[PDB]
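Worksheet: the structure to be examined is printed underneath.
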Amino acid sequence: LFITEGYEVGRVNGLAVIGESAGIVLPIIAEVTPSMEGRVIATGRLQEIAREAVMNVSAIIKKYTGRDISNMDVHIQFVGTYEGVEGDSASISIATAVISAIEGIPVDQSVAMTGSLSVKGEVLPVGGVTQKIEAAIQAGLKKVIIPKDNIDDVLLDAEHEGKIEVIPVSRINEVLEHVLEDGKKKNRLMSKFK
Amino acid sequence: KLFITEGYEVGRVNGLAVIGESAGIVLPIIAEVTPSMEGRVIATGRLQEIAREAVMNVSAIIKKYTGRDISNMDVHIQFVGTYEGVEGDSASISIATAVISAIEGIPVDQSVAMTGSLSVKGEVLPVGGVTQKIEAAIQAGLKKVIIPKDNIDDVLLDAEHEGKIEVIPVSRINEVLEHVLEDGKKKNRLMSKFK
Amino acid sequence: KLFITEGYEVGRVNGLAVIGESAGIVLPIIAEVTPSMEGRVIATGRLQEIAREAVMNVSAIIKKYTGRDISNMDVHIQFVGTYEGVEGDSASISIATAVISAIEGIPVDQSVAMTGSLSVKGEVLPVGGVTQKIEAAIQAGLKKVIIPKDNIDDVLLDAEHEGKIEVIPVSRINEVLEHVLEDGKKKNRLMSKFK
Amino acid sequence: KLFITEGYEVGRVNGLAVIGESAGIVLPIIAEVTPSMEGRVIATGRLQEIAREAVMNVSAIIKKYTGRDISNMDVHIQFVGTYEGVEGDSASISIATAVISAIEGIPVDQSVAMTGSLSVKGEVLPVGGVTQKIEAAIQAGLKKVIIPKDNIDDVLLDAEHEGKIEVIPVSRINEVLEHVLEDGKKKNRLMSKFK
Amino acid sequence: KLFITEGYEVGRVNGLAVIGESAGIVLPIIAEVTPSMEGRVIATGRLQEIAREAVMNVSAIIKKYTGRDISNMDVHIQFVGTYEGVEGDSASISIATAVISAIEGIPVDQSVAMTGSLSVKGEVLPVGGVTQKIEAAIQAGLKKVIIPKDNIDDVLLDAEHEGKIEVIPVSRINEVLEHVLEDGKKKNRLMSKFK
Amino acid sequence: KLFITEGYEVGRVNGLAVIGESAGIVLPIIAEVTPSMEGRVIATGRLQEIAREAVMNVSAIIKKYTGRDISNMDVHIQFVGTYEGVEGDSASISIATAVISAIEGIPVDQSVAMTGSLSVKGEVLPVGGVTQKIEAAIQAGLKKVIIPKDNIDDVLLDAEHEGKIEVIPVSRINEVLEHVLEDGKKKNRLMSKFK
């Protein structure tokens, strides 16, 4: 259902929790088209989660970089079906995808990410961080971005630490920097974070 | 039976879905289009949101490669039967194929089932429940199954069942159409626009 | 009984549904048509999106074959009986037939129940729960039941019920009108327009 | 006391309903209509969706035999009291009558209770709990009860009871109005329209 | 505690409601009005529909007798505290009275609870749970309770609880205002407009 | 932790609320404002109606007391943590204070929790569940809790929560700002606009 290597525009490997206690990799795609009032189009089990996240991150989608979300239709899918899955609020993976789709700048697939984006651009802690890292290990992901406030919640058993890089972050700019493909477009998007 | 297994029908596609979390089912779709006097997508019952998302995604690809603007049409969609407990796929490709077929007036092969999510770029994204879908295709007496290329490694069929069906991987909606649309001048013509 | 089982009535049709999992019901539909003072379909309850769907599709058929365009008109569709847990047939032909009866002023045979979904081109598509629908029409004292032709292989009628009702398989909405509309000069005016 | 037992009031009707399992109760409704200023139906509480469905159904006849399009009015309906565990009639005749009463400015006889479903064609259709409902109307000192013609045989007025109330069977909405609207020129001309 | 028992406040009324099947509770309301800039009714929580309905019904009476147009104002209603499992009264008078209070800038007596439904004509309609609301009033140290005139016969108060509260039957909204609005020039002025 | 107990942070306030049966929670609110690049309040989930209500009431007091207009800006309000069962308070003062903070760029003491409803005139109104909220402030290691002063006699602390936290009763929004805004030029400049 997800790619572990390479870069893809508008595609991010999020992490979620399947029922009571395993993590799963939650791949999302986002695309954006002119509104032609702009809607968020999402379907399935996690559709209200997606629409909510895009609504929360809308000022940072404009009030840093460029476009008003009310002038686009934003098309989101989770790749697969995830009954019994709880996704993060204001999930950073959905934000990154949408910013990735808009900028047309590809996202590294080998890096998984979990976190809640505040409306001020902070990355807030989330549950299930150990379960989620473990799922990223079992999937072959190289790195996992997590909330800095979750650093202490990671309780991996010797062997597993070492199997993946855990990158803790505070700010949405740190997430983009770590996952957006290098190049002039990124260098320019990156300078706009002030 | 709720589906047709042979021959060609305009605007009709054999889809695949999962019921419970165990069993596949064939999901027949019909798409019909009429001029609007702006357009609307009419579908009812539990999978209508999958209908609307697929039309939204195929509209974009239809206008980009052909010029046809389906904001000028009312798009009429039914799942043939009723599908409770049935979970379809996001932007389902069988729905999108049915619409292209109705719009271009080219018949679709009923012996080929297909499962896939359609991205607005026209890529065929992978889906869940692949083996359970292909099995339900086999039971239905279907000859071939179109699946996303990314699902090739999820196909877990007994020897004997590999045998009974053709599994055709695709990654783009024009491969789906090449595979299902009836041969002819109209098809030849459509296929060169999508290049 | 809120619901009738003999006679001819304008704009009333005995439909069939499946309640919860399996038990079938007779589900009467009352339609009434009034020059809009453009126009719209007024229905309530869970089955409203179905009635607007059937109405849309019957309107396209009526326009084409009769020249009569029902968009200057208010179509009130009502379901008799307080049911819950009922999933309806898409574009249900019961509703489509109640509306043709209501528009044309040509009464409908109350001893006939039907089931089926109507395509915009006027084909009667197969539907779920056909065996249960028929056992419910048997249950209810009804003399004939119209089902889609493609549902023939799904009538699992046994050694009790193989005898109780005339099952009438149909392909198209004109065959429904032929078997339910009251004979006379208006029916004949109308039926030669679908010919 | 929630209802009035004698005299005439505009827009006020004593309906009948069943509270929980067994028992009938009187369900007083008031309707009032104001200029829309698109017209809405405003009701609150337990029975608010049954109130809205019923005005929406009915608008057919509220329009169609007589006065005004309800899309040009806001219709404000209350049940006088709180009705926990109450199931009212679908397409309630009392609600229809209250509404026509409030638009026409013709007061309704409060000593006449009523129960039944209005068809979109104007027919009065049978309802459940008729003995129970009658017996609540007797306990309340009401003089007459209008019921559906098809419920005539569901009236089991024991020894006791016969004699305490008049049961008036009706087939049609115009009959309901005739029996409860106050005599005068306004009634006389409203009744000629209902023909 | 959630309400005030003494003295006078602009825009604040002590209403009465029922919790669960029986118990009574004091239901304090505050209404505040601002210029619109057309107007809306802002109310949140479990009781908001009763707030909207009450304002709708008092708007017409406000403009009727007073000229002020509620169309021109945002009406901000809160129920002071949280009222899970509470059923208020339809078009509740306590809400209407708060709005009139807020709009006129004349304080309401907080020692006087009230219950009642407001009709658009300005009649006070009976309500359920009158013994229990009054008990709730007594238990709060409320001095007087205004109830609808048709509920006189539902006051089932034993000697010792009589004597503890004054019960005041009303049938029109101007009687409410006369009873709870602070004496003075403004009130004299207002009471005269309601004639 | 799904809240923070120390620091000063702009636009972030520890609210308090109550879930299911009796338990309380810390419910942090984050606010973000930007000139409307008219403005909108953007909030998500079940408590969104409260947020826009809180916003509207603080709007009126900001515009009237400091000539600012929340109308020229987009206000994002967000609730931290994931909750079924949660009831908010109407016009909740934690949302209002996060807003004033975001707009004036003045940091909020993170060691303080607050509960309270805001009126359009800027009064702080009493609220449900005051004791359970204070204890959810205790569990969270918070030092101060701001309550409505009319809730003073609702504080029923037991032997293991008596003397654990500083309870501050307030009547007006500026007392709130006095107890939570970080001291300096901007806070002083703002506080005299309100005094």
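Numbering of chain C is taken from Swiss-Prot, so the residues present carry the numbers 417-453, 457-614, in order.
The deposited model was determined using X-ray crystallography, 2.0 Å.
Note that Cβ sites are derived from N, Cα and C of the backbone, with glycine treated the same way.
Annotation source Swiss-Prot lists active site at C:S509 (among others). The secondary structure of C:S509 (active site), as reduced to three states from DSSP, is coil rather than helix or strand. Cβ neighbours of C:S509 (active site) (same chain, under 8 Å, six or more residues apart in sequence): C:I469, C:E472, C:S536, C:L544.
In this structure, C:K552 (active site) is part of a helix by DSSP. Around C:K552 (active site), the same-chain residues at least 6 positions away in sequence with a Cβ under 8 Å from its Cβ are C:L432, C:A433, C:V434, C:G440, C:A532, C:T534, C:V564, C:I566. For C:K552 (among others), the entry in Swiss-Prot reads active site, with the evidence type sequence analysis.
Cβ neighbour count for C:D508 (mutagenesis position) (all protein chains, 10 Å cutoff from its Cβ): 34. For the mutagenesis of C:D508 to A, Swiss-Prot gives this note: No effect. The structure shown keeps the original residue.
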Quick check on the gap: how many Å separate the Cα of C:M453 from the Cα of C:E457, given the 3 unmodelled residues in between? 8
